[PDB]
Number of protein chains: 12
Amino acid sequence: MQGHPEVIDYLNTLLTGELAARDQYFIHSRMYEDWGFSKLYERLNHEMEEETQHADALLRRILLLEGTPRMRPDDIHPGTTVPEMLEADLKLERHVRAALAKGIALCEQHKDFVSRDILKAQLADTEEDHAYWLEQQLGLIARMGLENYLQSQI
Amino acid sequence: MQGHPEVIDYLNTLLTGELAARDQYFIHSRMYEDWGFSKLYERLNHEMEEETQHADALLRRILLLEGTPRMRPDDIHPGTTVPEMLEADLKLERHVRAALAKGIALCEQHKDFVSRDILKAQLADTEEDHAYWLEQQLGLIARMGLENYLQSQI
Amino acid sequence: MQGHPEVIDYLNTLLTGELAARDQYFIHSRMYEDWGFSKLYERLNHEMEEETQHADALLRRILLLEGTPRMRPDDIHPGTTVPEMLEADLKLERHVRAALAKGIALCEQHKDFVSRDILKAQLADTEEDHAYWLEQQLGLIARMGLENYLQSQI
Amino acid sequence: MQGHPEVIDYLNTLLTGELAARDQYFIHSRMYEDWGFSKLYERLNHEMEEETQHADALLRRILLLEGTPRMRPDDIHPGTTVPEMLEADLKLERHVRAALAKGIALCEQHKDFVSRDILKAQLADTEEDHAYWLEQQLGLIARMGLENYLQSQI
Amino acid sequence: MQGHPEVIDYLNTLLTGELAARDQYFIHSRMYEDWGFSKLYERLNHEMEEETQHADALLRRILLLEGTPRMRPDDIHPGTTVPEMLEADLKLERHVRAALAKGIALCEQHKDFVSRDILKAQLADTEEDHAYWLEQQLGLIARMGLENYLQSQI
Amino acid sequence: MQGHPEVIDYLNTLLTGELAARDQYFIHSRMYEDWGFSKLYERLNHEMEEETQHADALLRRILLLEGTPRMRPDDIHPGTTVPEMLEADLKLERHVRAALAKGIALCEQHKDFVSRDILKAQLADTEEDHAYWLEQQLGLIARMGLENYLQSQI
Amino acid sequence: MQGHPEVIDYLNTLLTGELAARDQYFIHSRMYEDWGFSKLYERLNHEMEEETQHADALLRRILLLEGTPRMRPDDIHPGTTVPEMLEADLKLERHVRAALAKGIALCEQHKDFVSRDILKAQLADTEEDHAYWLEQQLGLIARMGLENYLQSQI
Amino acid sequence: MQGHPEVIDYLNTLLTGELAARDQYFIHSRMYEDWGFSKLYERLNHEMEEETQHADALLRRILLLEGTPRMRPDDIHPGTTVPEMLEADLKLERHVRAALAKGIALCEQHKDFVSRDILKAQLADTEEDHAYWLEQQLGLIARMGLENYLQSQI
Amino acid sequence: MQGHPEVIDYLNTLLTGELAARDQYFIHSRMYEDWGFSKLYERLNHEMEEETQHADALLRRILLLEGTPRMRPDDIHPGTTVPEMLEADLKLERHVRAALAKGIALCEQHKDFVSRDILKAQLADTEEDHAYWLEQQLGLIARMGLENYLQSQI
Amino acid sequence: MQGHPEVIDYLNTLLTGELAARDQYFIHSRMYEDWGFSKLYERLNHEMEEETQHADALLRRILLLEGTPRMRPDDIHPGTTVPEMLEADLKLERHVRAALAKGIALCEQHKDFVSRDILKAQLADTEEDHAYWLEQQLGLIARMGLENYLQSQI
Amino acid sequence: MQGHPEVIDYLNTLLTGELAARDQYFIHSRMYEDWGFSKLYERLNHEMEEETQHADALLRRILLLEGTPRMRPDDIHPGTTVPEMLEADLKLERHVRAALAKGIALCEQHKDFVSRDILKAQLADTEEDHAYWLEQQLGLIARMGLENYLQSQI
Amino acid sequence: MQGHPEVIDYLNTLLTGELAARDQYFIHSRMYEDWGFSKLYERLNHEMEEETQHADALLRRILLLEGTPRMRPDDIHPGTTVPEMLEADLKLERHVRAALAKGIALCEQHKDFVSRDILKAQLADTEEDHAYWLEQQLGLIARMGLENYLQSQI
Ligand SMILES: [Fe+3]
Ligand SMILES: [Fe+3]
Ligand SMILES: [Fe+3]
Ligand SMILES: [Fe+3]
Ligand SMILES: [Fe+3]
Ligand SMILES: [Fe+3]
Ligand SMILES: [Fe+3]
Ligand SMILES: [Fe+3]
Ligand SMILES: [Fe+3]
Ligand SMILES: [Fe+3]
Ligand SMILES: [Fe+3]
Ligand SMILES: [Fe+3]
Ligand SMILES: [Fe+3]
Ligand SMILES: [Fe+3]
Ligand SMILES: [Fe+3]
Ligand SMILES: [Fe+3]
Ligand SMILES: [Fe+3]
Ligand SMILES: [Fe+3]
Ligand SMILES: [Fe+3]
Ligand SMILES: [Fe+3]
Ligand SMILES: [Fe+3]
Ligand SMILES: [Fe+3]
Ligand SMILES: [Fe+3]
Ligand SMILES: [Fe+3]
Ligand SMILES: [Fe+3]
Ligand SMILES: [Fe+3]
Ligand SMILES: [Fe+3]
Ligand SMILES: [Fe+3]
Ligand SMILES: [Fe+3]
Ligand SMILES: [Fe+3]
Ligand SMILES: [Fe+3]
Ligand SMILES: [Fe+3]
Ligand SMILES: [Fe+3]
Ligand SMILES: [Fe+3]
Ligand SMILES: [Fe+3]
Ligand SMILES: [Fe+3]
Ligand code: NA
Ligand code: NA
Ligand code: NA
Ligand code: NA
């Protein structure tokens, strides 16, 4: 079934954003593991699997709409310390959030309600789970200090 | 069976106090969750269920005595930081404790011994579990400092 | 993540409406129990738990959006007979329904699609379960008469 | 295997009658549910599944006989109250009964004994279960009055 | 251990009251069974077992206090119709309630706190279960009429 | 609860479309079975059950909104060969898709968000499962030829 | 119990027809096995068991009616290729079908309704299972070609 | 549903025949038991249960057809020795067989095909099980002599 | 929470009494074991565990009230023969009983109802179990003589 | 532990090759699914998971050696038909094979035997499983033709 | 089978290194236990078992090659504080790593590929598990400070 | 994938060596069985299965490399007594060992690292299991004498 070219193009923009989120969590989770923070490894490894599923949903929708998926991830920007990595991932999730919300409005304007619903499901994941967890960690650092926080993530 | 109007009125005063305790623990438990302190969320969520049961016992007793329950909670006074919230809940429990003890004496004076027993059961919960746990947390903060304490409640 | 002040304020308006629905079902379910209608007690006790979950969803969303939840329930208006209580609860659910629908439109206008989805989930509960059950009971009373209906709810 | 054209045509007449019986029970069962009569919903939902199987048997037999099935249901005539719906379904079953009996005689005259047996199986269902249950409900209404009857079907 | 003679004598007064409550429920439960009201038989049979336990607690306490139990039940006053029997049992429970409350005050004045606690346990049973159930049945009769109520107790 | 007449009327238009989809899959699944293609029978039998559920959702929503459901299916247009039947079902699903999308926009304009959500759930089924499967079969025929495809569906 | 001589004689005619059907399926199933078509072996082996049961029913009925069974099978006419064998079995089943239908009419004319019912059970097997399966295979060959069909029966 | 008076009357004639068959097997089975032939007791006790089911089917059909069942059994004619009882039961079953066959023809002439099918089911039981077993026992007596036969039935 | 100094002091007086009861049962139970009376060892070992729990309840309550527990047991007065030990333990329990009852009155006068309830629970244990068992043993000795009694406690 | 810069750089070259292999299998597996070839979807989905593990091994080794992983995948070159995609994946695996073999020689020359072993494990996967499977599919197409091959992968 | 004398001698050099690693972990694990760090005891106890297996592999290989194992461990150099012990073990593992890598090159030059493989297996253990874990602990100390780190190892 | 001709040729040389080892163990194991040495039969039967797997690995690798396997086993040289057979098998394993080691060096020189790894796995089996077991048996004979050794292998 042929989708609207503007919707297909924008789904492709989101797809390359999700492939990048997957890859940023791939490097960050392994960096956390390398430093001995098993709880941060486990959380970010789990998020990497979740972004792979987000990407998969977009990729499959683009194919169903007879589009050609764009498979190059956006460039990523890993941190070099725990606070920088948490900040970098939060910036990433805020960008995804804004990009999804623009896509939701676009899908409504092109009367593609199934694509809109796919994006809204990911927006809820982005706001209520991914970004929220990151905000919580930065807030825990602010309240107990970085050293106590890092001890809790061994 | 028609209860004594003074006892019914005082049970209503206690009921609105218990509905408020339930609601203060509702907001505090969710604030703790929002900040990433799962152990404080779990404890205060559990206390919210316990105050709902305390309220239920009073509400049912008022109806059995052919009274009309007052269902508006007392106003609550949530804190804005972990130490303020613990303090606010302790002040709340101390007020409940005093209110229950006055009610126990009142029920005895009106020879309503079943109502008295209902209140004494809640007084033991208030003193030996609710208030006691809060005193313990504030004492833990005093002994290990706030930052170490907050780390323990993740 | 900072939500739009108008959306946060309106979520707070809905929250105090849900806290009230919880409390109206608390008093009504216990009144039904007091009169020996176990089936009405069980149904309204279950709805009280459902409104507590509705309130919880709004409260958590307000906190996630960096708002301060308003915890005072709206005033409630319990009935004094079975038909009055059913009517009062239906009036309550119709008001909730209208309030949610206005909030859904508001969330769309502020491009807060996750908040909109939270409200739409509650709107479906309100229309297809809560209000619907109440309409059914009043219709059963109309068809078999009040006395036969009350016998069926022992 | 090529069936007799008169038998195929008459099986088609019965098929559109069975598709209609299925659809009348579809609307009636959901109307009963909408009014809170779960026992009438369950019974008529079950009959809707039984008429779907009756239709299926006729449809498959028509295809086996190298006929082309007629898939438009006959028009249906739903009631607007419980007594009218029971009456309308009984009128429907009486019509089906007569139509099946004519078909049984026709199949014998064309020496199509397998088609005859298919119809006789449905005739027994129609007389001994479908129509019989409806006669029983109308008789229960006559003996205990409509209001007591409707109470029994909640 | 020698109890206070006034307390022992009053426990004996209560014991003969409990033996009577047991016997009134014995005759009423069997009358209900004789008329075909299995639910009233089961409830009053259960209450007869509960009053036997109440009597047993008093009898054992009197012996422990080196008193001689009085074993003649008070005279009972069975009804002749369902409404009269419910009324007669409610009058019985109201009398027990008042007698227990006087005994509680007496035990306190003689500093016999264990006897007081035994009586308070029975007072809660009397008010919150025995008398309450009877009030509920009479209220159900008032709301749905006697005939519908009796049908519900088959 | 009284729905908007334009929304009720349009839900009725969709209902007769879903009843037709159910019936087209009823005849097609049995035709496939008659020819020995058990895999096509099983798939289309399953879709017939899915369209019955789609119809049921619309029918129930119309009743809840105090409308009168229209129960006559739209006319159907069965094929006479496997490729024609697949094509006819795809044309059917494309029509359903367009009709649902118009209804979604209509429900939004009348601020009936629960009806809108019911339609969006069916739109996702229509696009991502029903129509998609049919497109896949026609594409398999194009890639391996009809004869090899039909062999795979025995 | 002495049956009618014309009915006994005709049952014997059918018995020798069923013994032949058993034997034609015996040779065909083993020929299919010899060529490597396990699915055709399994199907025709199963039909051979079914014809043995058909023969058994006739043989037992003839004995019950005090007749002497004729045990020589009719001559059979096996094919030499898969299409010829399917055709030969279909011709066989069409002959059985016609012979059974004549016997059904004969049994009715001699008021032997139990014999008639035995024949009608076999007629349904013959039309709806045995002949139908063979028609389906020939139709599959027509639709996908012989080579693809034979591959599917390995 | 009102049956044809001639069919109802004839079903009543059959019903009194089946009630008699039940009663003849009641006395015969107990006579066999009294003499120590447990195998004949068990067989005839089982047949008595089967005739009770035959009677039940006729009785229920007569009521469904709005007839009044005739409940007096036909007179029975028990034997006084094992060979006489077997003979008497065979004569009974032959009479039932003939009566059922006449009823089958009558039901067809009045186009009551469900009643006809009820009778045909009983006719098969009568011919293939009840009468057949009795013929077998008499034949066993003829082949091994009465004394050896009776030994086998201990 | 700061308790009343007079209540704390009196709880301390009771605590040292309970620590002594524990220790008197420790020596007596082991003396009984040393002489071969396993049943007296088991009973007094069990009472020693019960007094340890009584002491624990008082100790914990004193700490909760911000008092400093007094941990020196009162002096104990073990017997030298079975009758002397039973007598010594009964004297001990009578003293505990009186001390608890005075404490109950004191707690009421200082409106410390939770402390009062703790004491009343122990008073019931003291009267109805500990002292009662001892009275029973001395009474058994009086009724069967010491030698028969001691034989029963091996 | 600081690795040799030339080895770290070459591991990074391999890592971006493995991230690309993962992504080419991501798009190809979903394209196969979109066309209805479930067996090709399952195989390539499984290979995508295997390349993710290959990438993970390299990424972790680079971090252990105190290098900074390069996370941008190499560009990929998806096909547009089944034969092109198989060819494109085989070209990809041949390139990986050659790149790994060069890396193995490099690791030996820098006496990094653990890195060498990591690469040799992946080389065996590449040659004996990934590339081999692709060669097999192309060979199956050559032997049975593309259409028969594609039928086998439904 | 006679091994090369230079390879046997070098395996002996490695064996005495592994016996020493076992013994250094023996003393360190017990020192950690003595200080109350159960997690460091468990880890180093596990490494002591792993070095015993490394030694065993070398010892067995030397015997298989008809060499005489050297069983004196190299001298060890335990630390006196947690940071010194971690450092001392890391220095030990770095020395083992270098010694193994030299042995791998030596085995290749003498074409003893099985001995080489034994050493490479231990080299991977040394680099990727033993040394890596130690680097991680020192890095955790650097990031959260020694005191927080030691608390985490209780 | 086309392997290097020199590597393929040498793998073929090894393959015919492994086929011979399989066959020498086939004859030796059966000779041991024939003489009553079940333990030698079981061991050499197991080695025959192991050499079949070694051959299989080489054969499959040669095919993967697009070579043509040479399937003639090398000539074998069975012994005629237990000591001769053990010696002959040890000579065989020493030859295999040397042949594998030459092949390992050859594979490295042609940069075929997967083939090298296949050979190294077999070299470890040859040295550490096959040859080692044989050396052990000859050494056991030297230490306890042949007669005692043979007794141990019954
Ligand atoms: Fe998750
Ligand atoms: Fe995402
Ligand atoms: Fe995300
Ligand atoms: Fe608790
Ligand atoms: Fe409370
Ligand atoms: Fe509280
Ligand atoms: Fe619910
Ligand atoms: Fe709500
Ligand atoms: Fe609600
Ligand atoms: Fe049924
Ligand atoms: Fe039907
Ligand atoms: Fe019907
Ligand atoms: Fe009870
Ligand atoms: Fe009582
Ligand atoms: Fe009572
Ligand atoms: Fe599905
Ligand atoms: Fe649909
Ligand atoms: Fe559809
Ligand atoms: Fe079959
Ligand atoms: Fe047959
Ligand atoms: Fe047949
Ligand atoms: Fe039977
Ligand atoms: Fe019968
Ligand atoms: Fe019979
Ligand atoms: Fe005890
Ligand atoms: Fe005590
Ligand atoms: Fe005590
Ligand atoms: Fe794999
Ligand atoms: Fe790879
Ligand atoms: Fe690969
Ligand atoms: Fe390990
Ligand atoms: Fe080591
Ligand atoms: Fe090590
Ligand atoms: Fe082995
Ligand atoms: Fe080998
Ligand atoms: Fe070998
Ligand atoms: Na700390
Ligand atoms: Na009634
Ligand atoms: Na083909
Ligand atoms: Na004999």
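Heads up, the Cβ atoms here are built off N, Cα and C, so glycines get one too.
One entry in Swiss-Prot concerns the mutagenesis experiment C:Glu18 to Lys. Its note says: Does not complement ftnA gene disruption, only about 60% catalase activity in strain PAO1. In the three-state DSSP scheme, C:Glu18 (mutagenesis position) falls into the helix class. Taking Cβ-Cβ distances under 8 Å and a sequence gap of 6 or more within the same chain, the neighbours of C:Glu18 (mutagenesis position) are C:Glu51, C:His54, C:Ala55, C:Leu58, C:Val96, C:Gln122.
According to Swiss-Prot, the Fe(3+) A binding site annotation covers C:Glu18, C:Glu51, C:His54, on the basis of experimental evidence. C:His54 (Fe(3+) A binding site) falls within a helix when secondary structure is assigned with DSSP. Taking all protein chains in view, 25 other C-beta atoms sit within 10 angstroms of the C-beta of C:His54 (Fe(3+) A binding site).
Neighbours of C:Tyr25 (mutagenesis position), defined as other CB atoms within 10 A of its CB across all chains, total 26. DSSP assigns C:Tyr25 (mutagenesis position) to a helical segment in the three-state reduction. One mutagenesis experiment named in Swiss-Prot is C:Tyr25 to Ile, and its note says Does not complement ftnA gene disruption, only about 60% catalase activity in strain PAO1.
If you look up Swiss-Prot, you'll see C:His46, C:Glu50 marked as Fe(3+) C binding site, on the strength of experimental evidence. Spatially close to C:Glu50 (Fe(3+) C binding site) yet at least six residues away along the chain are C:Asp125, C:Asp129, C:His130, judged by Cβ distances under 8 angstroms.
Per Swiss-Prot, Fe(3+) D binding site is recorded for C:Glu47, C:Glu50, C:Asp129. C:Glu47 (Fe(3+) D binding site) has a Cβ environment of 24 other Cβ atoms inside 10 Å.
Annotation comment: Swiss-Prot describes C:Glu50, C:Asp129 as Fe(3+) E binding site, evidence class experimental evidence.
In this structure the alpha carbons, written CA, of C:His46 (Fe(3+) C binding site) and C:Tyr25 (mutagenesis position) are 9 Å apart. Here C:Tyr25 (mutagenesis position) is positioned 7 angstrom away from C:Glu47 (Fe(3+) D binding site), judged by their C-alpha atoms. Between the listed binding-site residues, namely C:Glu51, C:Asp129, the fewest other CB atoms within 10 angstroms of a CB are found at C:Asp129. Neighbours of the Fe(3+) D site: apart from C:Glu47, C:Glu50, C:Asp129, residues of the same chain with C-beta atoms within 8 angstroms of the site's C-beta centroid are C:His46, C:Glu49, C:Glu51, C:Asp125, C:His130, C:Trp133. Within 8 Å of the centroid defined by the CB atoms of C:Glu18, C:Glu51, C:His54, the record's Fe(3+) A site, lie the Cβ atoms of C:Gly17, C:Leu19, C:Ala21, C:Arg22, C:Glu50, C:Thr52, C:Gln53, C:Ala55, C:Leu58, C:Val96, C:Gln122, excluding the listed residues themselves. Not a single one of the recorded positions among C:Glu18, C:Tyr25, C:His46, C:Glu51, C:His54, C:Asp129 has a C-beta coming within less than 6 Å of an atom of ligand 33.
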